[PDB]
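Q: What follows is a single structure, and I will ask about it in a moment.
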Amino acid sequence: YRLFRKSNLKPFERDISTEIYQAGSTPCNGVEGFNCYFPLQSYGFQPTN
Amino acid sequence: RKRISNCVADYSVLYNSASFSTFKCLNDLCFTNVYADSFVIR
């Protein structure tokens, strides 16, 4: 699921891609951490949740 | 407790500082006070 998006995805609009996102100013350039997070997160469907 | 009131708290410069370790949380929100603590952990 998508968490970090520059704007609001348009209606019926599919952001069909997995690109590393860039949060506030700390140049990521392919790394994750300080203001750098991967916008697509695996939820994990455990039926007993 | 460094509780502060009626101050212009610039979170953007602090958040966009690149001289921290963990920002586990801003300038568009105003609050009654900020119970800003201070200590060192291992």
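Quick note: numbers on chain B are straight from Swiss-Prot, i.e. 355-379, 387-403, in order.
The way this entry was determined, per its header, is electron microscopy, 2.8 Å.
A Cβ is built for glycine as well, from the same backbone N, Cα and C atoms used for every other residue.
The following feature annotations were taken from Swiss-Prot:
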- B:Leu368 to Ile: In strain: Omicron/XBB.1.5, Omicron/EG.5.1 (VARIANT)
- B:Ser371 to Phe: In strain: Omicron/BA.2, Omicron/BA.2.12.1, Omicron/BA.2.75, Omicron/BA.4, Omicron/BA.5, Omicron/BQ.1.1, Omicron/XBB.1.5, Omicron/EG.5.1 (VARIANT)
- B:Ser371 to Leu: In strain: Omicron/BA.1 (VARIANT)
- B:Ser373 to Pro: In strain: Omicron/BA.1, Omicron/BA.2, Omicron/BA.2.12.1, Omicron/BA.2.75, Omicron/BA.4, Omicron/BA.5, Omicron/BQ.1.1, Omicron/XBB.1.5, Omicron/EG.5.1 (VARIANT)
- B:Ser375 to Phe: In strain: Omicron/BA.1, Omicron/BA.2, Omicron/BA.2.12.1, Omicron/BA.2.75, Omicron/BA.4, Omicron/BA.5, Omicron/BQ.1.1, Omicron/XBB.1.5, Omicron/EG.5.1 (VARIANT)
- B:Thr376 to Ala: In strain: Omicron/BA.2, Omicron/BA.2.12.1, Omicron/BA.4, Omicron/BA.5, Omicron/BQ.1.1, Omicron/XBB.1.5, Omicron/EG.5.1 (VARIANT)
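Can you tell me where each of these features sits in the structure?
A: Cβ environment of B:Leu368 (variant position): B:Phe374 lie under 8 Å away, each six or more residues apart in the same chain.
In the three-state DSSP classification, B:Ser371 (variant position) falls within coil.
Its own atom aside, the Cβ of B:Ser371 (variant position) has 14 Cβ atoms within 10 angstroms in the protein chains shown.
Cβ-based neighbour count (10 Å, all protein chains) for B:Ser373 (variant position) stands at 6.
Applying an 8 A CB threshold to same-chain residues 6 or more apart, the list for B:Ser375 (variant position) is empty.
Same-chain residues at least 6 positions away in sequence with a Cβ under 8 Å from that of B:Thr376 (variant position) are not found in this chain.
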Q: What does DSSP call B:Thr376 (variant position) in the simple three-state scheme?
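A: DSSP call for B:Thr376 (variant position): coil, neither helix nor strand.
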